[PDB]
Every structure is written in C-alpha cells, then in structure tokens.
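Q: Can you keep this structure in mind? I'll have questions shortly.
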Amino acid sequence: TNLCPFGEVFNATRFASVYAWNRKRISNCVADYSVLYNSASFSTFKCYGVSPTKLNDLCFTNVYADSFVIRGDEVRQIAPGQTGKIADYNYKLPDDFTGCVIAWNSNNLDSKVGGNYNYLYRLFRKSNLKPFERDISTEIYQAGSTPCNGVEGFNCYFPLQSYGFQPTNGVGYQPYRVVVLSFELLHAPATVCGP
Amino acid sequence: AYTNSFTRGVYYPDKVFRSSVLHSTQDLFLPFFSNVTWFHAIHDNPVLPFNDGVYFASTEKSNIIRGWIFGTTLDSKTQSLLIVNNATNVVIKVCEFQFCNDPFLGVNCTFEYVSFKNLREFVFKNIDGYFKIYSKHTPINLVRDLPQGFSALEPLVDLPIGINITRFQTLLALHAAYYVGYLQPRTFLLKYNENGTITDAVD
Amino acid sequence: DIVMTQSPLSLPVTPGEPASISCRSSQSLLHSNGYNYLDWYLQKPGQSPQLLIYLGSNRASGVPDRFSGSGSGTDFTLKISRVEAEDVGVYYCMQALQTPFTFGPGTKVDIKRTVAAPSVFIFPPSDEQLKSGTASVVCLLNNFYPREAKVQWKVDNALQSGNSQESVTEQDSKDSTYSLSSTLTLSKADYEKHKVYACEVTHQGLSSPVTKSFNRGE
Amino acid sequence: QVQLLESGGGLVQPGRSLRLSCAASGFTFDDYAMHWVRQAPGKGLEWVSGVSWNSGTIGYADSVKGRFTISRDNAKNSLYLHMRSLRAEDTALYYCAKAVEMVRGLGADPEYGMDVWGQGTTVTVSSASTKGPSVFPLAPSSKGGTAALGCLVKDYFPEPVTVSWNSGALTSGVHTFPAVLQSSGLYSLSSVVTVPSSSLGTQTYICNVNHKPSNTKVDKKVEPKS
Ligand SMILES: *[C@@H]1O[C@H](CO)[C@@H](O)[C@H](O)[C@H]1NC(C)=O
Ligand SMILES: *[C@@H]1O[C@H](CO)[C@@H](O)[C@H](O)[C@H]1NC(C)=O
C-alpha cells in the first residue's frame, strides 16, 4: 500500500497561469479520494461523471491533473457547457467529461501588496479553442485588415493581459486556485485503484 | 518501381477477445490492393510523409535496417522520436538529437524506453498522445518482392509522448530494400476464428 | 528590504590558525519552524562561487568537516578550525526569509605575512601628451602590505577629486605583496599652468605620509 | 553529470532587449527552484531573480523591478530571462544556480542553497565605436637602484588587450593592472617592470601590445629621455 502524491499538487507554492495550465500525469498508485472530499478548505468541489461518494471503487487506466489560477468571478466558466471567454480562449473542457473540479480561494498567498505581474491571461485569438489544446506561443495579433509588421500601434495588439490581483478588492476579484482532475479508462490494465 | 499490396495491413483494434465471430469495425487501415512505394538500397533513404501513420514492411536477410527518426524540425529543436536497434539494445528515445543526417556508426530530452530471408512488417499510428506500434515477424524464402498471403498484425507497444509528426526517415548502417504504404479510414469485416485470430477480412 | 553587515571587513589569516567571521541582520530570521534561513557562500579567486553552509549550521554536502557555523537571532558566525593554503577568497552571507534575498558586502580572506612598506614612484605626461590635449599623470606603489593604503593628488595645495582614479592587483603568490596605481587626467588648459604636482601616500608602515613631487619645466 | 549552460551575451546599446537562456542537463529539471544571480565587474554578487518548482516566480531585486521578466519551461529543460530597457549600469556576469532541497522532502517549500553554478556570460552595454589603443611611454624617474618603467594603454574598446615585455622573455618583475573604465567608456590600463637603474641607460627594453579585435600588434621601445 503506497499512497499517491496528491500533496505535491494541491500544496504547490505557486500555480501556473491560466493560458499555460500545468498538466500532470498520475499512474501506478492507490489514490486516496477520502481526503480530497472531506477537506474543509475548498469552496467548490464538483464532480460530473461520477458522484464523489463512490470514487473508492472505480479503477481508471490513467488520470491527469490540470492546475492553474483564475479570477474569483470567472470560476463559473469551468464546466462542459457554460461557455464564455476563459473557457473559450484558454482552457476548454470536453463535452463528455468524466472528472472533477476543485477550486478554492487563496487570497493571502497569490496576491502581493503593491500589485502582482506573474499572472497573465490570453485575449484576442483567431478562433475558439478545441478541447484541451494548449497554446503557449505568443505572436503579435491583428485587429482588422492591417499588415502586421511586428508593429502593435492600433494595427496588432499584444494578446496577453496582466491580472492586477490587488489585496484589497472585493471577493469577486481575488485569485482562486483551480485543479481539474480528468479520469481515463483507456484499454489497458487498471493502473490505479482506491483501497 | 511500385508494388501491389495484396492484403497486408489488418491488425487487432480492440483488446477484448472474440471467437469464431464476424465483427465489422471502422478504423484506420491500409486499403486492399494499393500501390506501395518500393525503395532499393543500391549505391533509398529520403524523407517520407507521415500523414496518417505508416505501414512499413522491411524484407531482410542482412539486418542493416536500424530504426526510425520521427519529427518535423529534426535538429535539436523539438522532441523528435527515435527507434534504434543494435545487437543488444532496443532504445526508444525522444531527445532533441544534434546530428543532422543519419545518426549511426559506419562499418533537451523528456522520456526514453528500453527492452530477403525474413519479413518484418510494422504499422505506426498516433492517436491522442498515444503512439502505437504494431509489429509482426514472418519467415520467408524469396528474393524479389512482397509475397502473396494473409496474416494478422499483433499490436505490440504504446508510447505516451503526444507531438505533431509530419515526416519520418528510416536509417541504416554505414560502411537492401523495403516497402512503404499509407493508411486511410476504411471499414473492414474481420473473421475472428476459433482461437481468436483474424483469418480473413473484407474491405 | 533587509540589509546585512559582516565583520571584520577584511582579515588576514595564516595557515594553521582558526578563523571567525560574523554576519549580522536587521530582522531576526527565526521562522515559525524554528530554523534560521541564513546561508554561507564562498568564492575562490577566478572561479564561480560555491556553497558552504545552508540552514544556519546544517553543513553542506561535499565540503570537509573543518568549517563550523553557529549563532541565531540576528547574529551568526562561521569558524574555520584549521585554515590552510586553499582557503583564500571572498565570503558572503545570504538571507532566505523575506524576498528579495540579499548578499553581504563580503569578507576578503588572504594570507598574512610580515608588514612591508611600499616603494613609490611618479610619472609625468610625455611629449605625446603635449600635442594631444590629454595630460595624464601616474603614481605607482609596489610591494606593500596590507591592502589598506590611500593617496592624495596635490597641485599647489589645491586638492582635487573625481578625476583621479586608481587600480590595484592581486596578491603576489611568492612574497604576498600588493601594488596600487593612481592616474590623474586633465585637459591641455590647466596642466601647463600649475607647477608642482605631488602624490601623497598614507600607509601604516610609514611614520608619516610620503610626498613625491615633481616640478614643471625644471 | 549536472551541467548548467547559459547563452545570450554580447554588446548591446542602451535601450534595447536581450534574452538570456540557461539549459540544465543531468537531473529532474522541474524538481529544483532555479535562480538568476548577477555579478558586477570586480564587485560582490547580487541576487536578480528566481523561479520555484511550479513555474511561479518569487520576485525580483528592488532596483531592477519593472523591466526583467523570467520564464521557465520544464518540457525543454530551459529557463529564460527577457531583459528590456537597459541602462549602462546592467553590465555584469550572470550565473544560473540551482536549489538543494527536493520539493516535499523536509514547513514551507525550499528556496535556499544555490549549490551548482554554471560559468556565466559577459553581458555588456555601451555606445562607442570600436577604437584602437593608444600607447604611451613611462620613462624611468631618473632620480636609482631598481627603478621602474612602463607603458600605458589608453582609449581602447573593447577587451581584452595583452601586453608583454621584451617580446615575451622578461617575466620576473612585470606588473599589469586590470582595465579601469573611463568617462566615455574607452578603457585604460598600464604595465610596469622594475629594472636596475645603472642598467637603464644602455640596455634594451620594449613592451609589445596586442589587440585582437582591432588586429594590431604594436611595438614600443621605452628608454629615458632627457
Ligand atoms: C497538504 O496536502 C494535504 C493533502 O491534500 C492536506 O491535507 C494538507 O492540509 C495540506 N497542507 C498544506 C496546505 O500545506
Ligand atoms: C538543447 O535544445 C535547445 C532547444 O532550444 C537548444 O537551445 C540547446 O542549445 C540544446 N542544448 C544542447 C544540449 O544541445
């Protein structure tokens, strides 16, 4: 009985920005879902494919953890449906999702006193994303019919925009840390099983 | 020089046993009766396309073929896959290799894995970050062409890498022949026989 | 925004004699765990620096057992029990509590010897500085101990500043002595006006600061 | 073996950008918090920036905040540092160092312990066209015992120049000081050798200056003039 390292993802000191969400594999474990549900620190624990109270007897071939940091308001855009902006340009969920989303407030940690800069979010893309596609590339993006000569003067705006994350805003704007678990039962021997 | 691929290219799509049953499945197969490209190694090793996976058939009595380089950039830029087979080691690596043309001896990395008298035929596919290689070795005594006959194609290995590949190149030993074909999305009817081995299929 | 200091600023050590150095902070680095986050770093002459001690006293990996670390609160010390010929260079102390981190000014450890007095020379501008508008004067001090010494550039008692600079060399391997050299640069408008130019040297080994002067024209 | 190779150095005019890159080879790249530390020319070290195990930056130095921008990539084992709006005060070496404690190996996560250091680059900034050196004589004071004489190189850019004496044979008694910097960025240094004064008025002494970028090897015959 060798438990699996979830503590290395939820207690991460920092969380990647939204447009470059971290994507970690997990395999060859006995995953303990008891802690992840009973905990009193989360503020949004949701599961779509399988209700939380029966995760102790479902063996998956593989499991992935996505991790990032989003605005407090926009946490209502991480869902199969419920499209919008962030789910439209940065991280889109597949429609037949079988997984869970865990979002909790981190007002104290991820917000500095004078104004942070390490967190950026995408804007001004050519077309809406497709499920799970990661686009970390930065290229100067055009607005209208204008030759893009590396010039950003009303011709091609730089996509990424910077979060402020001031420590004195209302509850609707302080950062929220999000971890999305995705389960996979591909044709292969069961690699992980709760006890 | 082109060749008539009689019936090659039928593998096991699903990992669930069947028996004496006719199962109709749509998948990415090699259509019956295609023109497979020949390559002669007298006095080729050019860059081929990797559009939809590749059926690579190597006829061998000298064992000079050594592996494969998959990628799009091919000079220490992206994780270009590599298969190398030498007298003891079968290494699968995805390093950003710094050697431009045909890395082997004459006669920035992420993951790695270690394990005309014969016909070794492989099929390469890449779906959802799983790179699947299905192989088969067959004993033949013929010097000229790809033979006439039917056999299954056992699914061998899978690798979790997940990169866009558009070109690939085989490699040899410095100091033969082979055939290549490409894959299309067909719909076969396979005849799982009594022990559960594909004994025939209709396209 | 935490400022450190070190002491002594520069000390000469002799092989086989224990060494001691103190690093002081502004805010005590005692964390909630009870660990002090100070680190002690070494730099050899002409190479990349290397780690000596991490987490206050926890000895680093691969270094010999001749180093010791102690202290807490706002004062920490490093002691070298048996110093040798391969323990010269610069030492730094680095915080790890409140970002951004910081490095101390640095302690300069070298090999000690018997005190020696400098030899002093002066050098006026040549005739190539009479057709080029730029006039340079050079005062040279060689084979002196220790590192500390200082110079006045004097022109008709009118001390100058800013325009005169200086540079020193490494410690000579054999006899362990230093060399300093100062230069004064000026235009062609005042050089040919004042007459007596002097370099004044102050050092411990001399009873009084020594003035080497030359006169123009002569 | 663990390797940390950095690249990106080169002369850059003030008010431009650069992109330094540090590549790590020989360990779990994503299992250590990297740091970028400057080193002024002939001065003490100075912390510049860092990055934790999960690509989360840990703040920059107080005097540099506003321009530098760190970024990390675990897939390609790389750590990039974009620099914008330079000034003349940002010329220094730059090392990329690694932490010691592995995450989750024991309160909080670790950040200290800059143990392994690559050989840094030599970023520099200036605005001056490449000019050749000017060689000046320093005749003996002619006061004598062992009197010293030398030659002074002025107004050269960039480094390094190499000065020898008597074509290379004379080695006992030479002294050459590091290249001091001047008002207009044109450097200057000097070399001096001490010889017996009774042996000044008739012997031969020549100092040889070699500048590689300007492709010159000038000769100077130094003797007292009176
Ligand atoms: C660390 O993670 C564990 C498991 O999720 C959790 O129970 C514990 O409270 C966490 N402690 C922190 C936040 O450091
Ligand atoms: C490794 O690949 C990267 C790709 O950007 C390259 O920058 C770097 O120089 C390469 N280093 C080696 C080990 O060749």
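Shown for chain A, in order and in Swiss-Prot numbering: 333-527.
Header lists the method as electron microscopy, 4.8 Å.
Including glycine, each Cβ sits where the backbone N, Cα and C put it.
Heads up, here are the entries from Swiss-Prot:
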DOMAIN    A:334-527  domain 'BetaCoV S1-CTD'
MUTAGEN   A:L452 to R  Increased resistance to neutralizing antibodies. Decreases HLA binding to NF9 epitope. Increased binding affinity to human ACE2
MUTAGEN   A:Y453 to F  Decreased HLA binding to NF9 epitope. Increased binding affinity to human ACE2
MUTAGEN   A:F490 to L  Increased resistance to neutralizing antibodies and human covalescent sera neutralization
VARIANT   A:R346 to T  In strain: Omicron/BQ.1.1, Omicron/XBB.1.5, Omicron/EG.5.1
VARIANT   A:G446 to S  In strain: Omicron/BA.1, Omicron/BA.2.75, Omicron/XBB.1.5, Omicron/EG.5.1
VARIANT   A:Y453 to F  In strain: B.1.1.298
VARIANT   A:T478 to K  In strain: Delta/B.1.617.2, Omicron/BA.1, Omicron/BA.2, Omicron/BA.2.12.1, Omicron/BA.2.75, Omicron/BA.4, Omicron/BA.5, Omicron/BQ.1.1, Omicron/XBB.1.5, Omicron/EG.5.1
VARIANT   A:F486 to P  In strain: Omicron/XBB.1.5, Omicron/EG.5.1
VARIANT   A:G496 to S  In strain: Omicron/BA.1
VARIANT   A:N501 to T  In strain: 19B/501T
VARIANT   A:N501 to Y  In strain: Alpha/B.1.1.7, Beta/B.1.351, Gamma/P.1, Theta/P.3, Mu/B.1.621, 19B/501Y, Omicron/BA.1, Omicron/BA.2, Omicron/BA.2.12.1, Omicron/BA.2.75, Omicron/BA.4, Omicron/BA.5, Omicron/BQ.1.1, Omicron/XBB.1.5, Omicron/EG.5.1; May enhance affinity to human ACE2 receptor
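Show me how these features fit into the structure around them.
A: Close to A:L452 (mutagenesis position) in the fold, though at least 6 residues off in sequence, lie A:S349, A:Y351, A:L492, A:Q493, A:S494, A:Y495, each with a CB less than 8 Å from its CB.
The number of other Cβ atoms within 10 Å of the Cβ belonging to A:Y453 (mutagenesis position), over all protein chains shown, comes to 21.
In the three-state DSSP scheme, A:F490 (mutagenesis position) falls into the coil class.
When secondary structure is read from DSSP and collapsed to three states, A:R346 (variant position) falls in the coil class. A sphere of 10 angstroms centred on the C-beta of A:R346 (variant position) encloses 21 other C-beta atoms.
Under DSSP, A:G446 (variant position) is assigned to coil, being neither helix nor strand in the three-state scheme. For A:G446 (variant position), no same-chain residue 6+ apart in sequence has a C-beta under 8 angstroms from its C-beta.
A strand conformation is recorded for A:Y453 (mutagenesis position) in the three-state DSSP classification.
Same-chain residues at least 6 positions away in sequence with a Cβ under 8 Å from that of A:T478 (variant position) are, in sequence order, A:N487, A:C488.
Its Cβ placed at the centre, A:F486 (variant position) has 9 other Cβ atoms within 10 Å.
A coil conformation is recorded for A:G496 (variant position) in the three-state DSSP classification, outside any helix or strand.
Cβ neighbour count for A:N501 (variant position): 13 (other Cβ atoms within 10 Å of its Cβ, all protein chains included).
In the three-state DSSP scheme, A:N501 (variant position) is classed as coil.
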Q: Please report the number of other Cβ atoms within 10 Å of the Cβ of A:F490 (mutagenesis position).
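A: Looking across every protein chain shown, the total is 12.
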Q: Rounded to the nearest Å, what's the C-alpha distance separating A:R346 (variant position) and A:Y453 (mutagenesis position)? Just drop the number here, would you?
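A: Checking the Cα atoms of A:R346 (variant position) and A:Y453 (mutagenesis position) gives a distance of 16 Å.
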Q: Expressed to the nearest Å, what is the distance separating A:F490 (mutagenesis position) and A:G496 (variant position) at their Cα atoms?
A: 17
Q: Which whole-number value in Å describes the distance between the Cα atoms of A:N501 (variant position) and A:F486 (variant position)?
A: 31
Q: Write down the Cα-Cα distance for A:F486 (variant position) and A:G496 (variant position), rounded and given in Å.
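A: Between the alpha carbons of A:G496 (variant position) and A:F486 (variant position) there are 23 Å.
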Q: Measuring Cα to Cα, how many Å separate A:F486 (variant position) from A:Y453 (mutagenesis position)?
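A: Between the Cα atoms of A:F486 (variant position) and A:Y453 (mutagenesis position), the distance comes to 20 Å.
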Q: When each of the recorded positions A:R346, A:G446, A:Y453, A:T478, A:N501 is checked against chain D, which show a C-beta distance below 8 angstroms?
A: A:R346
Q: State the count of C-beta atoms found within 10 angstroms of the C-beta of A:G496 (variant position), not counting that atom itself.
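A: Step by step: centre on the Cβ of A:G496 (variant position), count other Cβ atoms within 10 Å, giving 11.
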Q: Specify the secondary structure state of A:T478 (variant position) as given by DSSP, simplified to three classes.
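A: Note: A:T478 (variant position) is coil by DSSP, not helix or strand.
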